[PDB]
Structures are given as C-alpha cells and as structure tokens.
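Note sheet for the following structure.
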Amino acid sequence: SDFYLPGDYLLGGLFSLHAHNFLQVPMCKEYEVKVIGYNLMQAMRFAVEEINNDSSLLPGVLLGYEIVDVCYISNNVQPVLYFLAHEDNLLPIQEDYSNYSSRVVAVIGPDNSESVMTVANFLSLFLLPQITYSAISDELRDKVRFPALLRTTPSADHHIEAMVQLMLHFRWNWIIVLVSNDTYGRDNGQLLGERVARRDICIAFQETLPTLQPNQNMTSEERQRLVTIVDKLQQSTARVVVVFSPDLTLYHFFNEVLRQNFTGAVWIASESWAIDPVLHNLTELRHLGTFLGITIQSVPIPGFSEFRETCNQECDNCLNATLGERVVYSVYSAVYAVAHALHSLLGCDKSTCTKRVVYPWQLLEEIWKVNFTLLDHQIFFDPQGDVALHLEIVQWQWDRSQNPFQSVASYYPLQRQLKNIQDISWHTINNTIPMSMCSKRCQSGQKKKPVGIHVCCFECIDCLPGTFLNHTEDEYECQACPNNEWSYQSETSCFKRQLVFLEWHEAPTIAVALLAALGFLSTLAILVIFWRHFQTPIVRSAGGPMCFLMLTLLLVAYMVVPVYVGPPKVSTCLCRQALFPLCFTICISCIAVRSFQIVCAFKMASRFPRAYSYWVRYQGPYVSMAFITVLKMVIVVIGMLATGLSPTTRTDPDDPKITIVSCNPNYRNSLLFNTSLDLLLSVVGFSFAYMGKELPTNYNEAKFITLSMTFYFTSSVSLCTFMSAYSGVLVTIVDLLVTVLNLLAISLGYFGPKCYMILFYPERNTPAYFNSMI
Amino acid sequence: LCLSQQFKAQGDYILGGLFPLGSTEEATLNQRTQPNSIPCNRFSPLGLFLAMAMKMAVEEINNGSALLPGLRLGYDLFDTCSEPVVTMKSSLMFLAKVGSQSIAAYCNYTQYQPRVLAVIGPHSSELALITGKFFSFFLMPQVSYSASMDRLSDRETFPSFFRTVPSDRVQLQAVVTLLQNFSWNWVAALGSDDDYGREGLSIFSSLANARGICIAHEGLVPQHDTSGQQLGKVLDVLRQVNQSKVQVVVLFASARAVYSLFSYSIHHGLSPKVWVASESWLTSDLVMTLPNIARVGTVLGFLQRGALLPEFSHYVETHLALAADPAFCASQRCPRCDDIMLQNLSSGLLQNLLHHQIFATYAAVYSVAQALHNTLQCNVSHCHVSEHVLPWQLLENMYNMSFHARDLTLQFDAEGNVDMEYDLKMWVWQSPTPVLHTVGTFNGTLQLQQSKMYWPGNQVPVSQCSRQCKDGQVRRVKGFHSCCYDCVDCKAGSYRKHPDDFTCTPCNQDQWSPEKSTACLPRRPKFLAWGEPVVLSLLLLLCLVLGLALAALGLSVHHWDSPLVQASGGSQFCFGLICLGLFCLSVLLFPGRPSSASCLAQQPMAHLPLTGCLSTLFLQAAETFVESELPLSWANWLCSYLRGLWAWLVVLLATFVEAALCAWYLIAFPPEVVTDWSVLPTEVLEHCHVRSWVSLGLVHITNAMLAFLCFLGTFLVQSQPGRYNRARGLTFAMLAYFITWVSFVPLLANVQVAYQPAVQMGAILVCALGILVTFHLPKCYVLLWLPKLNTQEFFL
C-alpha cells in the first residue's frame, strides 16, 4: 500500500481517515470514511516526495514514512508501540534511552487534543519529537508536562483574542456564550471568561448545550432543553452570541432556533464549526442574522491540486469516498520542519551529507532551532512550541459565484492584533453596525448607579443642585459645589452666586433714608424748641431731663439707616440685633409709665393708698423703666447668643442666583419674642390712656398717647401680617421702613403737638392758661 | 532498616502495585531535554502506609482458606514518584514478557503474556488517567484506591479501570441534595484551577442547573500565592461573592487552593459564609494551621464511611520491628525507605484521620483476589487449576461480582465504581481546635439529623432568590445562567407597561397611578363646583347678609322722611348701603369652572363697590370729627361745604382712584387661569393663579387707608347724653374690618391649595356682615323698637 515508503530516515504519521462486548475490539475500517483525512495524508505524502525531489535540502538522503489511520480516539497505543520498536516488533525497557534508536525519528501527530495528550505522554519518556497540526488546546504549552510536543498552529489563546478584538472594534459590550459539554467547549468558555472581564466586556449569560447527534430522533427532555435555551436567547437584550461547539451537534440547535422564529443576532463561530459546509447549506439560516467565524488563514500549496487528484495501513474506499485547505499548510510545514531539522542535525551541505544514525532527542534539540521561509511564509517555533500562522475572520455568504466564506479580517499573532477589517454586510436595514450594549450612555450631568453584578449594568441619574459631574474625576458620585457656587441640577459645572443687601442706589433705600433724615431733624428741632422754653409750664409738666434724654436717644436711634444699609460688619450686626432696639424701647416704656401716672396712679392713691405710699417711696416709675429695660437686655442677648454675632446668609426663595445676607436668620421667631413684650407695653399704655381719655392735667396728654400707640400697634401688626406671606429680599428693607415709621410715630405723634402749641398757640405758655386746668 | 527488600514476594499469581512511596525535590522539575532517569530522592509515610496495607491484605488472603486455597498469591511494588515519566517506565515492566526485558507490539491483546495478574492503581487522578488509557489496550484490570475523578467512569475509554472509592458525581449529588433540603437556591460555586476543581465545577453546575438551583457566580481560584496577580484574582473572587449578596458557598477544591483562598479571606475582612467543603480538603490538617478560623463561618461536607482496621497500626509496627533484623538479608524499588526508623513513623501519623485510603487499598486487594477466586471456579478448598489465568480473562469475571472486605460487602457497579456511603461532618468552634461533629448521613438520600445542628445563633442561615415576580412587579434576571430574577415594585407615578425586564414606565401627564400598579388612571379636574358642602354654607350666608342689607334699605326707604336717615347721611347713606349689597354679590364670580373673564374681573368687581361703600362711612367719620375736634370758626364752614355735591365728588374721586389702580393691577400684575397636573395627588387643579400675594395690595391700599382714617376720626370722640353717638358704630365697623382682613392673609397663606377661593369668598362675606352688624343694624333696631327717639334734637 501507499501508507509506507522506505528511506534512510522515517517519519511517523497519524491521520483520522475514519471516525466493542468490550473484548471484541473493533477494527479501524469498520467506520465511515472522512475526506479531510485523505487531504491531510496526501499533504504529508506530497511534502515528503517534494523534499526527496529537492536535491538542495537532503542531498543523497531519502525520507520515508509510516502512516497509520488512527480513528480519532480509539485504537491509540498500538501506533506508538509500532513506531517505538527497535527492530521488527520489539521494544526494550531500560532506565536510560540516550543511546536508543527507534524505528521512526519524528511523529506527525493526531488532531484531537485528547489523542495528542494521550500520544504525548507515551512519547515523552523517550523525547521522540511530535508535531501536531490542529490541536488548539492551550494546555499543550506546558513543556514541563509535554517536553516532546510542538505545533504548527496558534493555540486557543489567539482565537479567543481574535474574538475579543472583533468585539472591541465594533464596540459590542454585552454578549451571550453557548458551549458544548465537551472539554473543548468548557475550556474555551472559561478562557473567554478570563479574557473578557479583563477588557471591560461582560457576558450576559452562559449555558451548556445538550450533546445531541444529527442522525437520531430527539427525546422530549432534549427538545425542552433546546426550547429553554432559545427562550433565554429571545428574552435577553444581548445579540452577540458566541458558540463553542463541534459542528455535528449544532444542526438540531439551529433547526430549533429557526422553528422558534428567532432573528437579529450576530453569531461568532469558533474554529470547530466556522467553515462547516453542512451548516452553511442549511437553507434558511440566512434569515437569522450575521454569521462570523474565526479560522486559520488558507495558504495555497502550488503543486497540491494535481497531486491530490499488517493492519491499520490500508484502505479500500478512500478515493471514491473523496470523489481541508486551511490545515494542509500546517501539515506541509510540519514535514518541512522535520526535514530542515534533520538537515541541520546531519551537519549537511549540498553533496556533503554524512549518514549518521540519529537519536530522536538530538533531532528534537534541533527541531526547536529551525528558522526558514516556506511558500512565502516564515516558520519558526516559539519557546512555548507554536508556529506563528495568521488567522482570519470569515463572513458566511450565500452567493455561490464567489467562495462560500468571505474573509473580512486578518489577525497577526506576533503583532497580536486584528488588522485591515473590511466591509461586513450586516443584516440591519442599512448596514448600520448591529449594536448590543446593556445600557444607554449618560447624558450631560448624569451620574451612574450600578445595577446587579455586571459592570455594564447601571442607571443614569441627574446630579442634584449643589453638585456637578466631572468626567476627569469620577462618574459614580457627584462632585460638590464650592461654598460660594451652585448648579442647575444636571450640569457639568458650577456657577457663581451673588450676595444681596441694602444699598443707597435703590429707590426705596434712599427714600427710607430721606424719611429717617426728616425724622432726625424734626426730633432735633423739637429738642431745641423745648430747651428754649425750659421755663414754661408745658416743659415743666411734660419736659425736663426725661424728655431731654428721650429725644437724645430717639435722634441717635434715627441714625439706624447708615448701620442697616451697606455691606454688613460684625459690630454693626451686634448694633442692629441689640443696641438700636434697646435704646428705642425705653422711650416707649417712659410713655407707658406716664400713662400710669396720669390716671392709674390716682386710682392707686385712692383705692390702695398703702401701695401708693410704697410706689412713691421706692421711686416707682424710674425703677419700672429700668426693670423693663434690663428685661429687654436679657431678651435681646439670649436671642443673639443663640443665633450669632456675625452676619448670616440665606437662600432666595425662587431665584437661584441670589444669596441674601442679613442679621437674625430666625426672623419670625425673634420678631415675635421682641414685639411680644414691646406690644404688651404698648397695649397697657394705650388702655391706661384710654381710661384717662380726656384727662387734661398734662396738656391733654392722653389723646396723643392714644394716637402714637395706635400708630405703633397697627404698624407692628401689619409687619407681623406681612411676614406671614413673604420671604424675599424686601423683608429687611420693610423691617427698616417699619422701624423708621415707629421712630416717626413716637417723635412726631407724642412731642409734636406740644411744640405746635408752643409755636402757634403761645398764650398756652402762660401760667394763667395752665392754672385753668387746676 | 530492611524496608525496601520487603516489596516483593513470589507466587503462582502476582499483583502489581503503584504507590506514592518516592518523590523528588523541586530542583528536579526543570524542563527536560535528555532522556535520562529521574533522581527519586525523598520518602513519604503515606506511601509506606498504603504499601503496608496491601501487604497486610495479601498476607491475610494467603493465611485463610476462604480465598484461593492451595495457591500462593504474590506481589511486588513500584513507586510512582508522583511523576508520569517514572510511572510509565515502571508500568511498562508489568506488561513486558515474563522472564525477559522487552515488550512486543502485537496488534491485539490476546497475544501478550504480562507478568502480573492485576494492578492496584495509582493515587492521583492525573496518573490514573495516564495509566488507565495505557492499560486499557491490554485489557488488564486496574483498581485505584484514591482516584475519584468522574472522567474515569467512561467505559469507552477506560474499559478495564475500577476503583474502591466513590466518584465525584456521587459526592456532588449529595451536596446538591443538601442545598435542596435547606432551600438554599442561591449560591456561589468555586473550584480550584487544577483539573479536579474544573471538573468538579463542571459536575456540580450540571446537577444544580438540572435541579433548579441558581448559581450566582462560578469561577476558579488559583493554586499559587506568589505574585500580585493572584492576590488580585482572589480579591476579585471576594468581590464577586460580596456584590452578589450570597451567603452559601460551595468550594470544590484541592487543599492548597483552599488554604490560599482562606488565608486572604481572613485578611480582607469579608463577612462569615456557609462553606460546603469537599472530601479533598475537609480533612484539613493543613487548614487547621490558620491564625483564625471562627470568622470564616460554618464548614460542612460529606465524608466517607469506610470500615476501620484496628489491627493495622500493630501490623505496621510489628513489620517495622522485624525489618531491623539483619537475618532477613541472607534470603532498588525505593532506596529511601531503608533510612526510616519507627520514630519517624509514629502512631500519631496513623491517627491522622488516612484510614479511608488504607481501607480502600485493603478492599482493592480483596476485590482482585475474589475475582480470581471466581475465575478459578473454586470449590471449598479446591481451585480449578487446569489453567493459568491471563488478565483479559479475569476482566469478564470482575464486573458481575460482589466481594467482602473486613466485615463489609461491596460490588463494582455497571461502570466500575462502588456504592459506598457518607457522613455529613461539620465544624464547631468552641474548643481550642475545631471539632468534627457528625450531623447527618447520605446513602442515596439525605438522612439529616437536624436537631443536632449547631448553627451560629440558633437558626438556619439562608440565601434565596425569587423564582417568579408578582403580577404588579417588573422582572430583572440575575445569575451565571439566567435562572432567576430580582423584583422591582412599580412606584406611584409609574406602571408595568410591558414585561420590560429592566425598568418601569413613567405615568402619563393626564393620569396617575398608585404603588404596585399595573396601569394608570386618569386624574379628574378639581375646582369649587356649585353645591360643595362647605360652599353651600357660604351660599346661605350670602343670602343672609344680603337680606340684612336689603331689609335695612327697605326700612330706610319706608321711613325716608324721618331725621334718623338724613342724620345718617341721607342719599349718601342709601347709596353706600346699596353698594354694600352689590359688594356681597361679587362672591359668585369665584365658584364654578374658572374662566379668563372672571379670573381678571374678580378683584376689581369685589373692591370697587366696597370702596364706594367705605367712602360714605369715611365721610360720616369726617362729620363726627369736624363736629367735635376742630375750631368752630372754620369747622362750620367745612361742615356746610363738604356736605352735598362735594360728597358725591369724594365718592367719584375714590371710585376713580380705585379704578385706576385696578387697571394698573390688570396690566402690571394680572392673574391667569392655570391648570396644574402636579400639585394634587389624583386630580388636576383649575385655579386663578396670582403671581405673588404681595402684588394684591394695589386694590387694598385704598380701602385700608379709608378705613384707617375713619378709625382715627372716630376713636377719640365722645358725646353728651340724650344724643345719638355715631362714634361707637363707626368705631366698631372699622375695627371689624381690620380684624377680618388681618385674619384674611394668614389663612390664605396656609389653607390647602384647592380651597383657596373659598377663603376669599368668606372674607368678603364676613367683612360685609361686620359692617352691616355694626353701622346699620343698631340704627334699624332703634328705628323699629324705639322710634320715639327719632328726632332732630336727638340725632342732630
């Protein structure tokens, strides 16, 4: 048969041309033929024949081979014993093999990773070099574990990286993973899990497919299993679906997905099914979505298109069963690598070959060493045992003028990135990239709020006033505004707030100041006209030091306006909160005690002469004025110390720009406390004068007390009413206006009539007029 | 001592054995480039104990008549060195033709003649895989005492591999049953990075998914503690467990990975968790060394109930003592055993827990011996010695059998496992070292002894998950598989529009919705409709006050010729009373559905008649004041001058000023009919909005000033007896006015929003009622009940 050819040195070859009572071990021929095995076997035979023809590569030396049709898992062991034998069938057992010479010097090994590990563990103790062409399992990189093994292909690492960089390029953030129950699926799914989270992509969910087979009928439980998986596909918002499975099993899965009326996904196919003709020919797949697949890049062998067209080394149906491009170059490069390593081991040059007996471990030591250009591609073994061959991404196309599979990207494993991506004709309405992300991006000024486990899951929430969003600093909590700034809720930046207080530019402010000035000069005129008539009965009965100092206090109190108006200072704030109210209050108290003296004192003297005898003895009225004054002192200080000596800042009720500066931030509270006692004094004096309504003893004093305290009472009640329905800037200026109006109430309503009589009814200055009352 | 010489004995049939007797230092483990032999240079007690167990089993089998009578069963042992290369080089000598040094590559098993009947298999799972695949080609039966990994169950690739320990699948079925018993539906699953842990996760996840247990997180913990990457990985695992709000964790791992995880778990401060251990690390002689264990949380795990061998320690010490005698040498596989003395093999090492694996080795030898006993068709004390058995002939007798250990019976099942049973053992922390407490048993079902369970506190811990949302809730999936949800309640103002499994839908502006609502409900418009039960009282009061006004007007017109009315103001008095009656009726602009006309008209339409009325009372106060407080010599002139046409002039002037300020209000601060969809919980408010209440003073200041001037003109006045006192009436009237409108502001500022118009209506009504009750009512009372006073002398 063609499975064997002689030579000076021999290569072993294991290819899966095919696929118990357990004692009845089946022969390899008892299973269906697989065409890819014929392709790979003919690739090896072509490579060895070409190397024998090339007189410059092995001058005067012929390569041979022994090829065995290993059926993909079963009937292992026998080939390695067949290869390792010293002569005929015999293999010696000994401690050290450094001087041993096996039948073959190198093995072109199996395809299935399980079989590769099985064969490698048996070859390892001899260090007979093995090269394999399609086992992508990543565990084979452990050369402590597999010292004899090398590969002509990138490992699963680079396939997963191709997938991940495809996802990054098109910004797919949110994916689904489906795996077979095999070691292949579980391994590749965990590896994808290790690559994805590292780079910010998130897996929505992962689930294992059932191990169905295409020929047999599906059971009810398997049917429901597929239904349950497709339901989770249909419910999820993700649309990138990654499938790690052998090809044969997926026929049922895609039949079910079609039956379920599913559509709109991107399917990313792993190496095991990315190029399957049978799945591609499933007629209705084209409605489901876009199919992309990672696969090793095809390199055309020049001469192969012509060349292709006691047991386990024979076949009866191979060619007629035939009547693999992407793996053929791996097989070809493996054979050429062995040839070059042998050429180096023999120390050879054109027509100088010396035909040593070669021990496999030295051939391994040289196989690690080769570096040459083959078919316009350069192949050398990485210390981890892999040759760098390009990968590609193929989109499936259902136009049969071109090839079924169209390349759309290429992955360079040494530069380790995906390059020159081309047009992918998507399923969307206008070839817009099909998006799939867990969440919408934040609007300006919105914080993130994580949801669930995954990084991609978050709500978007507006920043509150007093905070702002700073992309340079954070996005999961808001940055606080400086103490003199603010923000318009959902905003990227702050804005400066403005202080507000009374100043003379304002019409009402200057108006109030002018009113206070009128009051001041009128009070001073009253004082001086009283002084000019100190000798008169009017000033004797309703004047003297009490009125002199009352007018002095009142005219200095009129100087409040320059202290209210203008930028505040601590001392002026203390002056407003205690001093002006204090010096104003005692005047009202004087009016009160005079209202007592005019009538109620006589009621006391007649009804309660004992109390009156005490009252006149202990200086009743002056003591009463001092007593209420000290009560007022306590009342002012206990509020001020509870609210602070310094000026205070308050927010404007509905204008975000304005901050209002004023004393007494607890206005209403103190307003009530301060007035309560003052207005009670007002009421008691008012009622006393009302009782002695027509008493003319003090030049009809009761009428004018009544008038003045009426003005005071009504103004105070009006202020308390106004404060219940307004909160804006006008508060303090209206406060000042009412203060000035009360100063006017006293200064004019009480003293003015006396001065009017002095000036314009001078006959009333005579003692003759005064005595008419007696 | 002579230990190494005792590893071989002749017999009619010979058993091979692979044990972890030897090992090599870490310096040996570099990449290998030349096919030399491995320098085995260390010793272990475990390997010697297992080898002694096999020796004991074979010695007992040869002593008794119950098995293999008339035959001597031999044995010789090799060391695995825990190394595949050494393991292969050793196992090849089992297969090599007896009496020679080579093996022949025959194409099928029947042609071989191996020198051992069967192989008592290796310790670890990796070597079990490697050697089982190798032996299967020769169909030589192999019996591992330790390898529990489930992949070895497959009869297709491992047709001749057997074991005397349960597979991992049985243990994880027990674990799944435990989780299922406590309804611990929400758990994290962790495994070690070596094949045992990855396969453990693969088995457990399949079982959990099949039984509806939801795995919150699934991942692998590293085997090494050498670099910041591993620290970060374990920190990330802790983060995963923390953020998923798990409380029960399954940790199927080899011991060193668990030690690495736990040492950092103690450090990083994660809260205690329930850990379901595995037999591979629950032995925990290593784990006991941690500086703190009580903060880890409860540890549970199933542990094998193999039989005890009291004789074994005495046997070991006996043979070690014998191996000191040099006489045996007159009669290597492991050179390092010869250096070992009895003190190096103290009984404390046998009391480690290793009884499980020692007894497993004993039972393995008994299984092989019983299989041969069946194959030789033994009668009592007589074998059928007509043939010499080859291993592939013994294999067919091995599957169907049952065999007896010391006081225990076993069977190899359909795929080469044995049906052993378990104890559920848990750790309790009260003692200086943790104590293993038996708290349950598993034999295919879980026979929990729940009353003995020493939980923290006195109650079961739990982590669970909601499988189905209530109808009024929005779903959101979670878990490694999308096996379960967490629930969102529809907040008021939102509704469950669709099964959109991330978020609720906001309510429409024309509608409202309560909590847990599936769908919205339109919100009704609200305003002071006619017939509202409080407005009804105002509608009655309107008639009452208007009735008083009209009764007084009719009485005045009836007695029009009498002094009282002229003294009260004559035509001005009548006109003011009519204006007051008109003032009452302005109430009717407020109720009902608002309109653009009434919204603007209502304030002027109220205050203009009131201004007209109040002007007359102000003029009467002026009369009272000029009659009492001004010098006669021009008081008479003013009194006679202001009365008559000039009173109408004052009326017109006041009306004009009020109207001008009404226009200024209608231009500078006009109100508007506003519809509000937000200020009420289930309604839409329709109301006349005012820009700011301080702007309302434009229509007030006129009336307020007139009232204040009237009050000042009347309060001080007094009169002789025998005359009508106008001052009392005017004073009470103005006082009532001020009380009313001082009450007005704070009420309007604080009533609930929907009722505000009622306050304005009530204020108008009460003000008019006060004026009538104080100024007109006593006049008509005296006119009715005591007309005798109605004279020029009394009233003027």
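Per Swiss-Prot, chain B residues shown: 23-353, 367-388, 393-835, in order.
Determination method: electron microscopy, 3.5 Å.
Each Cβ is built from the backbone N, Cα and C atoms, and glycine gets one as well.
B:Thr55 to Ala appears in Swiss-Prot as a known natural variant, with the remark: In strain: 129/J, 129/SvEv, AKR/J, BALB/c, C3H/HeJ, DBA/2J and DBA/2J. Under DSSP, B:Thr55 (variant position) is assigned to coil, being neither helix nor strand in the three-state scheme.
The note that Swiss-Prot attaches to the natural variant B:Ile60 to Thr is: In strain: 129/J, 129/SvEv, AKR/J, BALB/c, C3H/HeJ, DBA/2J and DBA/2J; may influence the ability to form dimers or bind sweeteners. A simple way to gauge crowding: the CB of B:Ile60 (variant position) has 17 other CB atoms within 10 angstroms, across all the protein chains here.
Counting only residues at least six positions away in the same chain, the Cβ atoms of B:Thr46, B:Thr50 sit under 8 Å from the Cβ of B:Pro61 (variant position). Under its natural variant annotations, Swiss-Prot gives B:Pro61 to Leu the following note: In strain: 129/J, 129/SvEv, AKR/J, BALB/c, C3H/HeJ, CAST/Ei, DBA/2J, FVB/N, ST/bJ and SWR/J.
Applying an 8 A CB threshold to same-chain residues 6 or more apart, the list for B:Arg261 (variant position) is empty. Swiss-Prot lists B:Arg261 to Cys among its natural variants, and the accompanying note reads: In strain: FVB/N, ST/bJ, SWR/J.
In sequence order, B:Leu43, B:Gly44, B:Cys62, B:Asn63, B:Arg64, B:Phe65 make up the list of same-chain residues 6 or more apart from B:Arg371 (variant position) whose Cβ falls under 8 Å from its Cβ. The natural variant B:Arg371 to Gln is recorded by Swiss-Prot, whose note states: In strain: 129/J, 129/SvEv, AKR/J, BALB/c, CAST/Ei, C3H/HeJ, DBA/2J, FVB/N, ST/bJ and SWR/J.
The annotation that Swiss-Prot gives for the naturally occurring variant B:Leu692 to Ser reads: In strain: FVB/N, ST/bJ and SWR/J. In this chain, none of the residues that are 6 or more apart from B:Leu692 (variant position) has a CB less than 8 Å from its CB.
DSSP classifies B:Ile706 (variant position) as helix under the three-state reduction. For the naturally occurring variant B:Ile706 to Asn, Swiss-Prot gives the following note: In strain: SWR/J.
Under its natural variant entries, Swiss-Prot includes B:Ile706 to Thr with the note: In strain: 129/J, 129/SvEv, AKR/J, BALB/c, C3H/HeJ, DBA/2J, DBA/2J, FVB/N, ST/bJ and SWR/J. Around B:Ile706 (variant position), there are no C-beta neighbours below 8 angstroms that are at least 6 residues distant in the chain.
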Message = Below 8 Å between Cβ atoms and chain A: which of B:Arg371, B:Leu692, B:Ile706 make it? I'm asking about the variant positions.
response = none
Message = With every protein chain in view, what's the tally of Cβ atoms within 10 Å of the Cβ of B:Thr55 (variant position), excluding that atom itself?
response = 14
Ask   = How long is the Cα to Cα distance in Å for the two residues, B:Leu388 and B:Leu393, that sit at each end of the 4 unmodelled positions?
value = 5
Ask   = Rounded to a whole number, what is the Cα-Cα distance in Å spanning the 13-residue gap between B:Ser353 and B:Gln367?
value = 16
